[PDB]
Structure formats: C-alpha cells, structure tokens
Amino acid sequence: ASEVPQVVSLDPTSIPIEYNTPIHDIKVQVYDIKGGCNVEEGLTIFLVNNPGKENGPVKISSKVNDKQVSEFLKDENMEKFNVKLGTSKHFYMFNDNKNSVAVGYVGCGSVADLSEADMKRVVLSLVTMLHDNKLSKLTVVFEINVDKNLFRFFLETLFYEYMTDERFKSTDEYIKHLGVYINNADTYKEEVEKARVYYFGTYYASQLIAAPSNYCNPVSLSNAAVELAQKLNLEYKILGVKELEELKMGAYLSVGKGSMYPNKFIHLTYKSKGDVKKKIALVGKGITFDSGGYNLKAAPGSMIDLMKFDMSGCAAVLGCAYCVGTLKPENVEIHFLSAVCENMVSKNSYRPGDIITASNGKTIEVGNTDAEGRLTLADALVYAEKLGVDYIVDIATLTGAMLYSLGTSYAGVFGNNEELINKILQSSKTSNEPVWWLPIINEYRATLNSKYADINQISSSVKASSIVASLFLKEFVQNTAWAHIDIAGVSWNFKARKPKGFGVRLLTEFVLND
Amino acid sequence: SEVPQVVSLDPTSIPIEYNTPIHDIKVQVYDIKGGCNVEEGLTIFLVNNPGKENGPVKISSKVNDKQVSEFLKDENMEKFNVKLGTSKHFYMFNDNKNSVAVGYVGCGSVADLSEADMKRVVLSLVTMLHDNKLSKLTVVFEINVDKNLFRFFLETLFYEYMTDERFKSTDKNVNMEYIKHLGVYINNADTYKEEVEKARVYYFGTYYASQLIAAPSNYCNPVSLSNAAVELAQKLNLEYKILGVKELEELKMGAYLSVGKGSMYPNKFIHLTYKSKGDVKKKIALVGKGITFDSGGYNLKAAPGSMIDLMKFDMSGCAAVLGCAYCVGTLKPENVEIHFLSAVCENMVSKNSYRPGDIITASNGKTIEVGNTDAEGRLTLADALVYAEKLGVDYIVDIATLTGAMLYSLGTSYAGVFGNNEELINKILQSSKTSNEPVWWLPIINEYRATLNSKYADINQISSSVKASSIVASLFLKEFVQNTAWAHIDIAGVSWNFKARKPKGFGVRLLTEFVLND
Amino acid sequence: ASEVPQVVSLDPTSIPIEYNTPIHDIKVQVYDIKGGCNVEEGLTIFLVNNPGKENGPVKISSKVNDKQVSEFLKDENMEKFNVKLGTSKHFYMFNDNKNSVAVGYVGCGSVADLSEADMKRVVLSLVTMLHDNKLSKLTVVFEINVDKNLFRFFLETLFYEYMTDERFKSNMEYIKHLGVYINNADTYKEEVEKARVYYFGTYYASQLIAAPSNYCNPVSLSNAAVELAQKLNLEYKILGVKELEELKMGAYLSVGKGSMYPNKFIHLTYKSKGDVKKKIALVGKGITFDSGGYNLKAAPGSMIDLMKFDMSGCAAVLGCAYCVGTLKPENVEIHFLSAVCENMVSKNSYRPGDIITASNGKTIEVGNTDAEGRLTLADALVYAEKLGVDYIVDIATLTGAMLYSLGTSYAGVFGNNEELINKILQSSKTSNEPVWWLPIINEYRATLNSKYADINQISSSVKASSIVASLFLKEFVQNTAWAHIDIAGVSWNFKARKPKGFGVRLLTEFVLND
Ligand SMILES: [Zn+2]
Ligand SMILES: [Zn+2]
Ligand SMILES: [Zn+2]
C-alpha cells in the first residue's frame, strides 16, 4: 500500500468498502416441499407457472399446513389471477392460530425452462415486494422446475438486487431470515453458501466500479487489492514505476504518463495446498478513468461520464480472487493481474503518433490515445506469459463497438485456442453470465502494418474494432492458450444506473470447473 | 497575493483605469425656460413628434441668438424628420460672429421611450462626438423623461463614450479627444441636478465591471482579481477578507475547491462588507459567479456554438458585485449591511482536474455527483450560498453567467430571475424598472427536481433528461439555501454585447438600486 | 366529407375514433369522509400523508364498517409501510361475509399542499393497480386535503390515464363503480360530470394526435371535425383550395403545395342561444405531418418520428369544441379555426428563399421551410380578425426552443394584451394546465426586416426563437387583443410515449370563465 496523492486536503485517500453486508446476516433455511409448507410471520411467496397456457390461471400445488391458508389458496380462489411473467399479488388472512399472515405469488409465465433473463425478471418482481415493507422474514416456495445452477442464480441475483449501495450518501430494514421450500431440498442446500460467496464477489466488484474516479484511482484501487489479499491470505505484489521501467513496460507506462497517480501493477496469487495440476493467469483491464487522452471523448455518444467504469475488468478479477480465496479450490495456482493507470490530458501525456516500445521489444505506433486499454493489456499479457501458466484469460471494457454487435445482455469471447474458448462457454452456461464466441479474422491483420513501427495500435480502414483489438492483443501471446472477454457492452446496467459486477461468477466457474 | 507566472512576460495584475476622462467632464444643468445660449462646441436638440410617425422636426426652445434662431426656423427644418436614432449636423455663425455647431437626434413619435429606445438615442449622439474634436457638448431635452430615465441617459452617454484602450499598444487612437464640459437644458432643472453625480457613480461602477470582464484570462485570474478587489476595498474603506485554499479546506468547501483543482491559480474567495453607521435594518449578501476562465474542463467546450473564446466573461457576476461595492461604498446608504461575495477560481484541463463522475462534498455536508465538468458555476455557487447563509443575512441575491440556454429563452436583452420568495423577486423586478436593466421572472419548476436524484450521491449536479437547464440549475442552487429569502439572476445571455464586441457591465445598477431601494 | 386520396388501396381513408369509452360506464358516488367508510365491496385505496416526517409511516384514521379490514388497517400493520410520494401497497383479503375484497394505500408524501404534478404521481400509482385489477368497484378515501379544482383534476387525470388507446392494435376489467370519500362531499359533487366532460375533450384531442399521419391527414382530419360538429350541432364550414385561393391565403397554401392532400381550413362555430356578449376565435396549428420540407428534419435531436404531433394545437381546439358544445355556455360566440395542411418534400414544395404573399397583402421571405407553422397561422390569424371578434387565442407546437426555456411541464404564453394574458394565466390555474408568461421583446423586431420582402419569416441572428416567432405572428393581428400559447415542449409525454391532449381544459376554462 502506498500514499494516495491529493490536490486538496478534501480529496479522498481510499475507496470505502463494505464487507459485512446485511445480506451476510440473513439466515437461510431450505425445506423439502414434501413435508408441506408452514405459513407464519413475514411474507410467503409462491413461484407459479402454467406451462403452455400463455397467461393461464394460478394454481397452488404444494400442501400447506394450515387449514385457513389452504382454504384461501384453493383453485377456485386462485384461478381469477394469472401467471404472466413478473406479475404479482399480495394476500392477507388469519391462520389457524388466529394470527395474521401475508402470502403472495410471482408469475413465472408459461415456458417450463426459465432463461437467465426470465429468472432476473422474477427476481426483480420479488424484490419490489421486499422494498417499502418492513419484514423480518421472506419464504419462497418453488412451484417451478430449476436445476442446481439456476437455483443458485436465483439466490445470487436476489441478494445482489436487494442489497443497496449507500457508501456515498450523506444527507440522504433488511429481513433476517429467508426460508425456501423446494422438491429434493437436500440436493439444493449445497448451493446456498456458494450463492452467498458469489453474491459478495459480484457486489464487491460492483462497489469498485461504482466508486468514482476521485475515490478509485490507481493508488487507492491497488491498496484495496492489497487489503483484500491480506483478509484472504493471498500472496500479493504491487509493481510501481521504478519496477515497471526495469521491466521495460513502455506501452503501459505511456498510457499513464499524463496522470497525477503513479501506475500500479496488481499481482495477486492463490496457490492450492496440494500438487498443482493447472496454472492460470486472469488479467483485467484497469483504467480508473478514461478521458480518451488527447483523443478526448468529446463526440456525441462517447459517454465520458461513464468512464470511471473502465476498470470493470480489474474489478471482475478482484471479485474472482475473493470467491477463489474463500472457496479454496485444490490443484490450481491462479494469478490475478491488472495494469492499473488513468488516461488523462496533461503537458505530460502521450500523443497521437508517438511510437512506444512494449516489454517484449515490439514497437507500436499510437494512432488514437483513446485506444489505451489494448496497450496496457499488451504489457500485462507479456508479463502473464512469463509466469509460465497453462491458460491466460483477460477481461476488459475494451471497445464501444460491443454495443453494436452483441449489445448490453451478452459479452464477446475471442481467443487463439478452441479448447480454452469452449471452457469459457461452458463456464458461461454454469454461471448464467452469457458470453458469445466471436472470430479473430486474420484477413484484417494487414491493416495493423505500420509504415514505421513494428505494429499499429489501431486500424485506419476496418471498423470492426473489437475484432481489430483482439488481433492486436494476440500479437503479445506467443505460446499459450489465451482468451479475451470484451465486457464493454455488458458491464454497466443502464436501466438501473449501476454496475452488474459482470464476469466474477463466470471466471470463478472457470477456475473451479478446471 | 503574489500571482504565479509560467514565463516572466505573463502579467501580474489587471490594469485598471480609475480617473477616466469622463471624470474630468464638468456638467451643468440649466432650466430650459431661460433659453439656450449657443456659443461654442456642439449643441444637440432631442426632438420628437408625438403622433406623427417620421414627422417633421420643430424646435420648441427659445434660443438666445438671432442667427441660430434664424437657422432653426420650421421652414428650414422641414426637410428633416424625427425617426428614432436619425440625426443631422448644422454649421453657422452666431451673433458674436463665431462658428458654432448645432444638431438634433430624433426620438420618434411615441412620447414614452423604452430603455432600448433611449439607448438608440444615446448611440446616435455618441456617433456625433466620435471623429470630431470638441471641447463642449450641450444637450437640449425637448422630450419628456422621468428622473430615472434622465439618469439612464447620462450613465449610458458616459459609458458608450468612454473607450477602453488598456490593451492597445501600437494602435492607440491618435484622434481621440474627450469633451471637457457638458451642458444640459431641461424643464424643472433643479429637480434633475441630483441625478448628475449619481449617474457619474453608476457609470463608473458599470465601467469598472466592464474593465474586469474585458480583461483576458491571462491578466484577470483568480489571484489578480481578488487582488483588485482588495485595492477597491482599500480605496473605499470597506472591510475585506480574502480566503485562501487552507481556509477553504477548513470550511470544507469541497464543491468550489474541486472546480479549481485543475488550475495553476489558487482558489480565492472574496468577502467585502459595507456597514452603515447607526442602525442596521437589513443585511444582504450579494454573490457573484467568478470563473475567470471556463474551458469546460474534461467536458471541454469543443462543440460548434460553445464560444470558448468568450469565456473570460464567466466572472461577469463577480464583476457586477464588485461594481455594486464601488457604488455602495461611494454613495454610503444608511441602515444596511452588505456582504459582497465571490468564490473565484478557473475551470481548466490538467492531470489535476476534477472528472465527470466524481462525487464531491459541499460545505453543508451534501454529496454531489458530477455529471458534467462544464456545469462548474453552480458547484462554486453552492458553496458560496452556504457561506452567505451562515452570515445570518435577510436576503441572498446571486448573479451569474450560468446557462447558455438563456439565449434560447430570453435572448440578449433581458436577464432571467428565479427565486424562492415572491417579495424578494418583486423587489428585484422593481429595481429592474428603476435601474433600466431589464429582467423577466422565470419559474423554478419542482416537477423537474426528481431528475436531480442520484443513485449514489445525495444529489446530481445536472439533469440527464430535462433540457430546461436554466431551471434545473436554479433547482440545484435552491438545495443550498435552507431558510433564507433567495433570488438568482442568470445573466449568461445579456452580459456580453455581441454587436458592439464588449461587456455591458450588466447588473451593477440593478444591484445598487436594489440595495438603495432597501 | 371530401374523399381521402390514397396511393395504394391499403391506405386508410379515415381516423378511427372511440366516442363511447369504458370511462363513460363508470358510476361515480361521492360521500362525506366524516361519516366513516363502507369497505365491504371491491378495491379500497386510502390516500395518506405524514406531514413533516419524510418517508414517515402510514397511519389510517377512518373508521371502517368491516372487522377483517379494520384489523388489517391497524397502526401496527400499516407502520410497516411508508408515505413516500407514489409508493403503494394493496392486499387481497376476505371481508366479514367471506367475500373477496382488496385494500391498500398510495403515499402522498409529507407536504400537505399537493401540486398538480404531485397529484399526477399519486394517480399514476393508482392507475398501475387498476391495470391489474378485476374487482368491479374502486373506492378512494382522501385522508389528505385537496381543493375543488384539484379534486376535479384528480378525476380527469384518473380517467385519462386509466383509459388506454387500442385503435391500432389487432390482466384487468374496467371498473363499473367509483366511490370517493372526501371532506365536504356535497360541494365536490358538481365537479364529477364536469371532470368526465373535460376527460373526454382531452382524450379525443389525444386520439387525433396519436393517430399517425397516414390515418390523420388534412382531409381525414377535417372530415373528423365535421362529424364532431354534426354530433354537437355546431355550425361548420370546411374551406377547400379554390376558396383559399379566392381569399388570397398565399402563406398557408405555399406550405401545403408539396403534399398529396389538398389543404382544408376548418371553421366550426358555437353560438349561445341568448344575447352574445363576447366573441372569441380559437386558432390551432394543424400540420398533420411536419417533415420540415426542403429544410428537412435530419439533424440529431430534430425528432422527425414525432412529427405526427404537429397538429396538437388543432386537436386542443377541437377538444375544446367538444367541451364547449357539451357544456353550452351562455352569452358567447366561439369560432374554432385551424389551417390544416401537411409539410412535405416534392417537386411541388415551396423552397427556402421563396417570397409568398399573405391574405393581408404582406409579402413574406421564407428563410426556412421548417418554420411553416407561423406561415399557416399568419393566414389563420388574418381570417380570424376579419370575423370581428373580441379575443384571438392561438395554440401551437411552434418552436423547439420551448424545451430549453420552460421544458416539458409548462407552456409559454405571449400576447399583445395584458388583460387577455391575465385571463389565460387564471385559466391555467383553474384548469391545472400550467403556463408561464414570456415577453414579446420589441428590440428583436428589426431582425425580421427583409431586404426584399415586407418581412422575414425567421431571424438569421436572434436565438430566442419563441419570441421571434411571436413577433412575426403579432404582425398579422392589427387591432384585436391576441395571445399565443406555444405548446411544443408540453404536448407529447415522452416518458409515457403518448400525447397529453394539452390545452383542451385551459381553453375551456378560458371560455367558461370569460
Ligand atoms: Zn478505455
Ligand atoms: Zn461557466
Ligand atoms: Zn412545425
């Protein structure tokens, strides 16, 4: 940890982090639906669908251990309501002990197998029932089929969407118990604490992303990474400017020349206690603010105000270290890397046209100072490869063109090894964080031929930027299976005006499945 | 106090002319009933024809000279008309056989002249003084004007006549001489005599504001401007205090300090005070926006129409306040205590600048999410308004070149006024009427307040959905006044005279009248 | 009826209009709150506040005539909920007779004086419940204070927002009963059928606006006006191209030159049965599609896809004819005028630079074909002044600058007569359609001095376009009190994606109170 420089004494010197969240105090109990449902304090919600009958009637199938409640929920009363996805209703009644109880349902539609996006919709409806109601307990009854992974996803999403970030509130009551009734409850029980770990990894990444760039700068972000490593007993090394110069990391150093915050390179290590059978490097893009540099983000739709989110890759990688440090997988050694800097406008900034030398000796002609993420990634990839790992996976908010290709719902994966790419797709399936494979088109490579330097940073002819940037990055991996995840489109949730913490669960499923 | 320089040729003060040639003009008001002596220089009749649009010129005064009277006969004048702003020059020999210049300016056919009408009349008169060498001008009012409008006539004649040559070097105007005497003939002269020296004080407050606004950003920076304010206070015997960065850190003025983080000039907060001898009945804070240059910061002013070359003028609010301090310090009103406040800084691009997305904390403890670094004026004004309210004052009035949207609502002639108290608003509209500086009341629409809701901070600096940005800025400002009558004058559209390529010094007379009226 | 031209046989030949709406089937009853509440049937909603306590607990005071619901409404239950403006909850339960009811509340925040905008939010939250409700009755309990006009505004807004427009389409049932409990119920009763009339005026204007330009064109619009006039027994005349040529309406006819639809000038008249003491012309801008013409709407932000709404003023004037023809004021004669045409790109369109002659003989130099609204209004105003009326009021979606001056909530009013402006502002207050007085600054008039014509259509220097447009219109009224209402910013509800029908209630209040 290093001292964070300040312009004025009011400049903050750390990122505030909440570790002990109210989600962590919630006691979760899972019961088997075969024993019937007890219905007492709090709110009890049934998840009901009607397969094949679009907006069909509600029917409650589980046994309920209360005669008054069973009478309320009989088919004759419930058929006046429907299962349209996301629809919900609240019921109030007195039970067999003459106590008042709150019951309800959320509609899960008429398709038997819910997609990740469907389930999020169900969760959002459920969370509007928790907001503005002081409840001590929620009980959820699954009258719908879900596999183990989708059940976990239900929990993670619930926790994440319910949790509210109030770190930056100044002048401006969570349940204590969650009951779940499900068929074959004993097989779903194992997902509960995994879900709690996954929730905090994602929420932790989200806290880092959402923290503005005066709070979250290269020095305070690397200090947060140190403090994480100390709580988790990971090994850690933060490389500063003198060390970076010695390693000849001139692509990464040039991007950070115009910042008042010194570059800091984050290297965290998890090692398994047993024989190591696989070595992995996870590389996240870490630009704490992206002004564009002398290629300033001034054009309509450039969104300079969103640019604190340009370290979302480093955040996903640190959220992954949290989950890995907590779950403790065997047989694996994982390095978590991020070349952290800030891209600013200064007398000291690198310029359009500058020629700079990366730590593998390749000279690069800078065509646009706003394509800085690929320069910092190029030195981090060289460093990752020198570690002698089996796989290198990077994750980055790299290109705006992602919005035009896959949009805000799916991230793109590119890579040089099909087996690795399949493992990432497999991890997408089991994490329920959607990614789609996109090609590295070798025909475009000639457009990176520089008249003067070994290579151009950008294409002056090809508009397919996310592909061009993957071609550039590929030049910095000589002999290792490598994949690149571009999360520029999926990282920020525009509708809810907050980060998704996207990638933490995807990467962690990758490591654990391996 | 010491102004930092990058090279030794960078200026270390704003040049300021105090004893201007207007101050050397001897002015005498004479009653028209005695008739006009016509003996030297230029004599101009202000003449109308009520009813008859572009009607003929007919002189109504007695003139105590046979020759000049002969020249001014109706038959001779009938070739000429009274269309607003039209003028003519005559040359003749009086009874003492000395050459004499005589003339008229047309004042139209509507016997009640607006502020804009009287401005056209003065402009034509000033064209008659330019490119001529004259020792004496006399003006004969053959029109009806109230006391305020007669004073406006003199203030405007003085301001428009005065030429600002501080930054000329090889191109100083060789042929520029000023009159030494001004005679005015008018009905019931004794009653207008009091307006002469008041006009002279109002002219200078206004010209002084103009000098600071016109001074480029390399002459007028936060250190040199706060230094000029100290000098002004010292000449007037006002109490004064300039708060520096260490004091502003202790006061926790985080919104104001974030704006100046990227500047080579330390933030300086100006606080001057005028206090009447005897009973203080009203305490007022006047707060002026004092951004000495506004580049936009990282939301740089790069879009077509953004006029970054005009942005030395973004301290026009602070100039108005300082010109007001001049008039107040000179005229010495009773029963008031006036605080003249400006949070002065410069909005620049640097490794040190604040960024879009940053969350900063104001001196009242409110956290603010920056959505655009070029909305910097309301961040500075938020901390200045907290400071003003902690002074225990009865009224807070701020004046500011805040939003370019003023050009689309009121344009270049009228300023907009917003506020939280209808009595205060009405006092401002009243002073608008007696100062002849036009203002229009605009609404603070509370339905837009929800668009300032921030997901992370207590409040957003800017709306992402509402385009009525002068209204949104006022709703933002209103959050920094808890329980005091407050009004806000947006002068972004009126401050610069685009036609004449100079400042208006808008606001000095409006604020003084407001103070003196109280 | 004129025949509607068609390019293909599938082109529509009329505007579909619903006259008998489900709102017209609602039986409304108003009871005094001091008597306590009958809650035995249907959905009951309490409007509740907590003055001084930001986000304070809900507390319901009314005595209710049901033991189950009474239990539900006890303080210990309701304090789980808060009063933040627009927040709502509602619960299904069984009443003392084991019939299904539902009960809830809508939060009215912590300030006793509700504004109109505040009241819209309350209504929207109530409407959200209604759009999921199939109980046959709604009871609204006012545990808050509102004046007569605000209560009528509550009803108008409830009816307007509840009603949904399904004319172009190929969960709920509309209620049949509405009960209101409010203090001084006897005085509020006279507001009910006035609200229902104002609601339909506003909805009918809305149906015209929302109808796309292939349904709603100069011929189909003026046909609709004739059918309206017939149903209300108003006098009517539609002026066609040959009559408009005889009348020398050169400015209006030039704007419509490029359209396939002939210009149609609408003139309806209501005349009171008694002595006529005031004569009024209401003139509405009626461009059924504004492409901009050769000055095409191609710049970012020009919103060409919204430009079916450029007949909003005409629609307001026609909604007002409905209300006036229904309510039948005494002592007045009202002329409802619109110069209807469509502004298109064609070999036949007028061009930037054309000099055109208005029906008062003034020659006009066209500087921009997208400032067509004021050309059509110039001839309409001349037409109106020849009728010999006491007051002319025009209403028009005239300048996009309105979004930069007053925004989307308040319209601007400009005029040549202080007393008429005062009556408009007073009607704004009583109709709850907000307007703000803006000046006609005479110093800008010189910017309309054309080198070649009598006058310019636009300024080439002044950016205050709403004022400049008003200066231009003012040249076409010689000696009559006139006011101009610019509703460009307030006519379309961008968040709800539908028209407001703005101006119907303001116009009616103006005519009813004069
Ligand atoms: Zn970037
Ligand atoms: Zn500014
Ligand atoms: Zn139009």
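Chain A residue numbers are taken from Swiss-Prot; in order, the displayed residues are 85-256, 262-603.
A Cβ is built for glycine as well, from the same backbone N, Cα and C atoms used for every other residue.
Per Swiss-Prot, the features are as follows:
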type: BINDING; residues: A:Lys374, A:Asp379, A:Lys386, A:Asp399, A:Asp459; note: peptide binding site
type: BINDING; residues: A:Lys374, A:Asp379, A:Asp399, A:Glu461; note: Zn(2+) 2 binding site
type: MUTAGEN; residues: A:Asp379 to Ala; note: 6.5-fold reduction in catalytic efficiency in the presence of Co(2+); 854-fold reduction in catalytic efficiency in the presence of Mn(2+); substrate affinity is slightly reduced; impairs formation of stable homohexamer; when associated with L-461
type: MUTAGEN; residues: A:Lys386 to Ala; note: 100-fold decrease in catalytic efficiency. 2-fold decrease in substrate affinity. Loss of hexamer formation with formation of dimers and trimers
type: MUTAGEN; residues: A:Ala387 to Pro; note: 16-fold decrease in catalytic efficiency. No effect on hexamer formation
type: MUTAGEN; residues: A:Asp394 to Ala; note: 7.5-fold increase in catalytic efficiency. No effect on hexamer formation. 1.7-fold increase in substrate affinity
type: BINDING; residues: A:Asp394, A:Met396, A:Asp399; note: Zn(2+) 3 binding site
type: MUTAGEN; residues: A:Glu461 to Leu; note: 6.5-fold reduction in catalytic efficiency in the presence of Co(2+); 854-fold reduction in catalytic efficiency in the presence of Mn(2+); substrate affinity is slightly reduced; impairs formation of stable homohexamer; when associated with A-379
type: ACT_SITE; residues: A:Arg463; note: active site
type: MUTAGEN; residues: A:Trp525 to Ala; note: Loss of catalytic activity and impairs oligomerization; when associated with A-533
type: MUTAGEN; residues: A:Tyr533 to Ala; note: Loss of catalytic activity and impairs oligomerization; when associated with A-525
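With a cut-off of 8 Å between CB atoms and residues at least 6 apart in sequence, the same chain places A:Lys374, A:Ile376, A:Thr377, A:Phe378, A:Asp379, A:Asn432, A:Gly462, A:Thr486 near A:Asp399 (peptide binding site), listed in sequence order. The recorded positions near ligand 1, defined by a Cβ under 6 Å from one of its atoms, are A:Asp399, chosen from A:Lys374, A:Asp399, A:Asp459, A:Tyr533. Straight-line distance linking the Cα atoms of A:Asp394 (mutagenesis position) and A:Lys386 (mutagenesis position), rounded to a whole number, equals 10 Å.
Listed mutagenesis positions: A:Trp525, A:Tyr533. The one with the lowest count of other Cβ atoms within 10 Å of its Cβ is A:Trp525. Checking the recorded positions A:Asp379, A:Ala387, A:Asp394, A:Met396, A:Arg463, A:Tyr533 against chain B with a Cβ-Cβ cut-off under 8 Å leaves A:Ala387, A:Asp394, A:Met396, in sequence order. Secondary structure at A:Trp525 (mutagenesis position), taken from DSSP and collapsed to helix, strand or coil, is strand. There are 27 other Cβ atoms within 10 Å of the Cβ belonging to A:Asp379 (mutagenesis position).
The Cβ neighbour count for A:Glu461 (mutagenesis position), using a 10 Å radius over every protein chain in view, is 28. According to DSSP, A:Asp379 (mutagenesis position) sits within a strand segment. The Cα of A:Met396 (Zn(2+) 3 binding site) lies closest to that of A:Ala387, out of the recorded positions A:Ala387, A:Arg463, A:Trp525, A:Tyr533. In the three-state DSSP classification, A:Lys374 (peptide binding site) falls within coil.
Remark: of the recorded positions A:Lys374, A:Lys386, A:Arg463, the most isolated position is A:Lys386 (fewest other Cβ atoms within 10 Å of its Cβ). Annotation: A:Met396 carries the greatest number of neighbouring Cβ atoms among the recorded positions A:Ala387, A:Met396 [cut-off 10 Å, Cβ to Cβ]. Of all the mutagenesis positions in the list A:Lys386, A:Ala387, A:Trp525, A:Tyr533, the shortest Cα-Cα distance to A:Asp459 (peptide binding site) is found for A:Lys386. Of all the recorded positions in the list A:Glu461, A:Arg463, A:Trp525, A:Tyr533, the shortest Cα-Cα distance to A:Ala387 (mutagenesis position) is found for A:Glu461.
A:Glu461 (mutagenesis position) sits 13 Å from A:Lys386 (mutagenesis position), taking the CA atoms of both as reference points. Cβ contacts within 10 Å of A:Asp394 (mutagenesis position), excluding its own Cβ and spanning all protein chains shown: 20. Closest to A:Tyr533 (mutagenesis position) in space, going by CA atoms and restricting to the recorded positions A:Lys386, A:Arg463, A:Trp525, is A:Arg463.
In this view, A:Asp459 (peptide binding site) is surrounded by 20 other Cβ atoms within 10 Å of its Cβ, with every protein chain counted. If you take the Cα of A:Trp525 (mutagenesis position) and the Cα of A:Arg463 (active site), they are about 20 angstrom apart, rounded to a whole number.
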